[PDB]
Amino acid sequence: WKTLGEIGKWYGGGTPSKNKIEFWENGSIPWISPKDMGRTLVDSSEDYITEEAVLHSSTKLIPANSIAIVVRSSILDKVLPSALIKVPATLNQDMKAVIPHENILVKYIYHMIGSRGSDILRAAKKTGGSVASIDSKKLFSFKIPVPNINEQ
Amino acid sequence: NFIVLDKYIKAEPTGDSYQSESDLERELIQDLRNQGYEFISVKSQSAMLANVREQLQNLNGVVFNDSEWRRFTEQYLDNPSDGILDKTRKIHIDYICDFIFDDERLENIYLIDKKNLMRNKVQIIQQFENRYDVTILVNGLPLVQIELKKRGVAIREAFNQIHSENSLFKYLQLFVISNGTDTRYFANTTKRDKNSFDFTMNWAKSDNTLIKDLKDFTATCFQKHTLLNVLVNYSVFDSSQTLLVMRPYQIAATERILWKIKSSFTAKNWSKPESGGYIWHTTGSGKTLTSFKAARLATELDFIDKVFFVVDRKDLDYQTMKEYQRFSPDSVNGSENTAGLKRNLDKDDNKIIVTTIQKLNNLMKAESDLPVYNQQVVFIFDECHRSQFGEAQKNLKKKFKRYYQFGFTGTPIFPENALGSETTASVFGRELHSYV
Amino acid sequence: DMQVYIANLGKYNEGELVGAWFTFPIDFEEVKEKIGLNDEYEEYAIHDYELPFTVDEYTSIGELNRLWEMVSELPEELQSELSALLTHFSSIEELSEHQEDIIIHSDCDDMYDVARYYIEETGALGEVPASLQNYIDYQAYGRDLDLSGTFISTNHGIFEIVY
């Protein structure tokens, strides 16, 4: 029984300004917004944001086998999005990315969260009736089955 | 020259035994007409308003018809929808009406001329239509109400006895209560226990010589410049709202300060240890109020450019600033740093600057020949030369020259209590005015 | 810049009061030898300061060095408006507990633009038809976002304390 995030240190987010033209106009990092989300096997994004723009982004460069997951107001009614992301990308405040580590297969985390979506929409369900949603705590503090290695 | 007197004038009884209520009225009218006043006869209410549209003519130099006087009477001067508080505000804050003529030009009708106050014409009237009343009526408006009593009505119960039409008697700022042997004065605060004779004021001479009778009180205070300065330049309409009148020793110390400035500027003096001076008013004073009137009358005095009321911070730059924001409109922060204090030295029209001495030393030990040097600058300290001879002061004697360095002390370091620092022998020079 | 004027408990009469400026971190002994003593160890009279927050005149210097770590930990847009965040929180430690919850709108400057961001950019309520896109009230939705959550307005952008 594994608490979430103990599989691997997941990362928060990060966003530049939109008044900064040189940090938004060009570049090559996939800038993942939640309107790009809802898709599976994400290879690129709508915005190819600047590689210099990480200077004022608070974003973290994530590896090429990660999972992307939103935390802002698509849920409280329905099933949460979840994506295999294949490129090192950066995402805004409106979502998060999880990277696993060494105990697993990454598709098992992906489909385990996809299976447990019907309960982790409930796990930190309300958190007020605002735009706010499932927090870091009860998203983080859920325990999942992790079996013997060959049955991943 | 001054307002609070230095010489004891001759006080003699001219009885007229003070068990009456009419002989002291006659004596008071005689003394005021000896002091060059004008007694008219208005046994009515409307003709008093007819006096206003003639005495205000000399003060403003322009001519109303009846039709403009309708507008000026009902919209500005004699609003029925106003009481005592807004009318007092009209006396002290909004004393100018931007009036539109029937010839269609905007001209500024004054009420009390505050710059050159010799033009402000006074008159005297008495009661008409309660008790007995004499009224000094300035420029058509009734301002000072002398109310007279007898010896059987003691000074404590003198106020305690009695506290549209008429609405014109809501311009009264003072109520000089007297009987024939004691005389007290105050402003529009009418509580029983608290606003008794303790909150009212004994007018006095310079140091301690209190005044009780009428004839000496009339010879001292009811001069034109003296009583008009007590009405105008030395009363604060606090935004409580409450009118506050200064103590006579406060006014005397302020006058010595400002006349020292006026006599030092005309003889090209600055940076001298005799060009300064210091005040000892210990406590129970409202040193905030005295320092505020000193700084505020310094700012308009046109000889200077900057006034630094500057203390040492132990929650004082939040406290006294809160006091000066109580005297509502204008005082510039020295908060919060030596970056923006320079912006305050750039700005003007609100020339009172309240900073700490530590931010001043942080400015003066660096920042390379500030451009606010050559201007005439008045310092008002606290913990003055009778409390320190500090390293900031010798930094100041190094850098600045065109300064008038005054200060206040709570307990002076005399030779009698010289345990802490030196005396005042080469910093502020002479003592100016004290109270104990 | 983020400094104090800390001397001295000796000389209560403060005759030529001393002790000018000390940035962070602070030694006890270096300041004590800078300002002297009153033949014993009673010092750190915090008279004047220049800090983004408020501190009392009896605070130990170790608490100042404790607070300086958490103040210097934060980014500059937080450090520019620490009192504005203190208008909702109560301490720098409590701010350090929730230092990632605060969302910063550098782009948005008023509640109309905050509503326009949440609707047009994010699509928090759903898709926006283009013929509907002009006929959407933003002021009433901005007032209800104000009365639902907790928004604070500063010079730079809008700080949003989320739960």
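In order, the residues displayed for chain B correspond to 13-141, 148-181, 190-462 in Swiss-Prot numbering, which applies throughout.
The backbone N, Cα and C atoms fix where each Cβ goes, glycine too.
The number of other Cβ atoms within 10 Å of the Cβ belonging to B:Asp151 (mutagenesis position), over all protein chains shown, comes to 18. Recorded in Swiss-Prot as a mutagenesis result, B:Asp151 to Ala carries the remark: Loss of DNA restriction.
Summarising the annotation, Swiss-Prot assigns domain 'Helicase ATP-binding' to B:294-439 and lists sequence analysis as the type of evidence.
Swiss-Prot lists B:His307, B:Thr308, B:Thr309, B:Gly310, B:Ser311, B:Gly312, B:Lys313, B:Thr314 with the feature ATP binding site. Under the DSSP three-state reduction, B:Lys313 (ATP binding site) is assigned to helix.
Cβ neighbour count for B:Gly312 (ATP binding site) (all protein chains, 10 Å cutoff from its Cβ): 15. Listed binding-site residues: B:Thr308, B:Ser311, B:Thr314. The one with the lowest count of other Cβ atoms within 10 Å of its Cβ is B:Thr308. Around the Cβ of B:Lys313 (ATP binding site), the number of neighbouring Cβ atoms within 10 Å comes to 19. Highest Cβ count within 10 Å among the binding-site residues B:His307, B:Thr309, B:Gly310: B:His307.
The separation of B:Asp151 (mutagenesis position) from B:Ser311 (ATP binding site), Cα to Cα, is 32 Å.
B:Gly312 (ATP binding site) sits 32 Å from B:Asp151 (mutagenesis position), taking the C-alpha atoms as the reference points. Summary of the ATP site environment: with the site residues B:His307, B:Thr308, B:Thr309, B:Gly310, B:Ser311, B:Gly312, B:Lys313, B:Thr314 set aside, the chain residues having Cβ atoms within 8 Å of the Cβ mean position are B:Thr316, B:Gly436.
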